Structures are given as C-alpha cells and as structure tokens.
Amino acid sequence: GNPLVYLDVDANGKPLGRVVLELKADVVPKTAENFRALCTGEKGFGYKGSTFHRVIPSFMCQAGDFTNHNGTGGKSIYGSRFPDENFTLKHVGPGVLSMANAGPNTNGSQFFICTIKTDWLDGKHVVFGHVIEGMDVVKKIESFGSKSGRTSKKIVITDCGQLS
Ligand SMILES: CCOC(=O)CNC(=O)NCc1ccc(N)cc1
C-alpha cells in the first residue's frame, strides 16, 4: 500500500513530537517516491537535520532545503528539479502535504504542510500526501511562525524515516 513516513521535530533542542505522513503513491508515484527516499536518506542525502525555514500562521509550514537552509535550495532524487506530475489531488484543508516550487516544473525537495484550506494553490503545487498523526505537532510549529515567515525558534527535523 501507500508508504507511511515520519518526521521527528525539535524546537530549540526540545522535542515537539512526531508527524506521520501518508504518501499518495497510488496517484503521484514519482513525487511520493522522491519524498520517501529523502526521508530514509537511502541515496546518501535527505531531510534529516534540515529545518522548517518558512512558517506562516493560518497558512502553512515549509521545510526541506537541505543544501542552502534558506528556501533557495534542495534537490530531488532524480536531479536538481523534476516536473509537475499531476494536479489531481487538491489542497482540501489542514494537513495536506504539497510540493514547494519556484514556478512550473521546479520541484526539488522543499515541501509544505497546510494549516488551512489553500485552494488558490490548486493547479500550481503538486499535492502528494497528508498528515495521519501529529497535527498537534504541526500546530506547535505554526505557533512559532510569523507573517514574514521567519520563525521565533529553530525548528529542526532531528530524525525521519519510513514506517511501512
Ligand atoms: C506555499 C509554498 O510556497 C512556495 O513554494 C513559495 N516558493 C518558494 O519558497 N520557492 C523557493 C523554492 C526554490 C526551489 C525549489 N525547488 C522550491 C522552492
């Protein structure tokens, strides 16, 4: 079935808990596989140690720039960037997992977790999963954001991997 992956998150060195995500490999296999492999670190690089660098309350929490740590970087398991696979899944509400980008066909490693329905992103960002467990943790992360996206605490993915 669809992979389950996890992110363990700290804020200023204090554990916040675990976010568990279902990846919709049935709908977006290429996009799901990229994220899965970046969680396990099996290609020799991935999310472990990277930060949530841009968090905007009542919008989303963004992470996954493990090359530049500022939202300019990251890379996929296929190459620097890969195309938009499809726009079949929509940004239906809180807990949706979607790819960050710099315009059409610029998916890398950066991703975001929505804290509201972001319907205006439909057809622009590829949705590929959702939160199974740990929305309380996501709401904690959200609470350390600001209008500008700057975080008031350093929010680190201390561990990540695949559960099934
Ligand atoms: C709600 C999502 O907001 C964005 O995605 C705003 N864009 C964004 O931060 N773009 C920087 C970026 C650069 C390279 C890659 N691969 C991905 C993203």
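In order, the residues displayed for chain A correspond to 44-207 in Swiss-Prot numbering, which applies throughout.
So this one's X-ray crystallography, 1.5 Å, going by the header.
Note that Cβ sites are derived from N, Cα and C of the backbone, with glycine treated the same way.
Quoted from Swiss-Prot, the note on mutagenesis experiment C203 to S is: Blocks Ca(2+)-induced mPTP opening and reduces hydrogen peroxide-induced cell death. The DSSP secondary structure for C203 (mutagenesis position) is strand. Taking a C-beta cut-off of under 8 Å and a sequence gap of six or more, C203 (mutagenesis position) has these contacts in its own chain: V48, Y49, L50, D51, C82, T83, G84, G89, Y90, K91.
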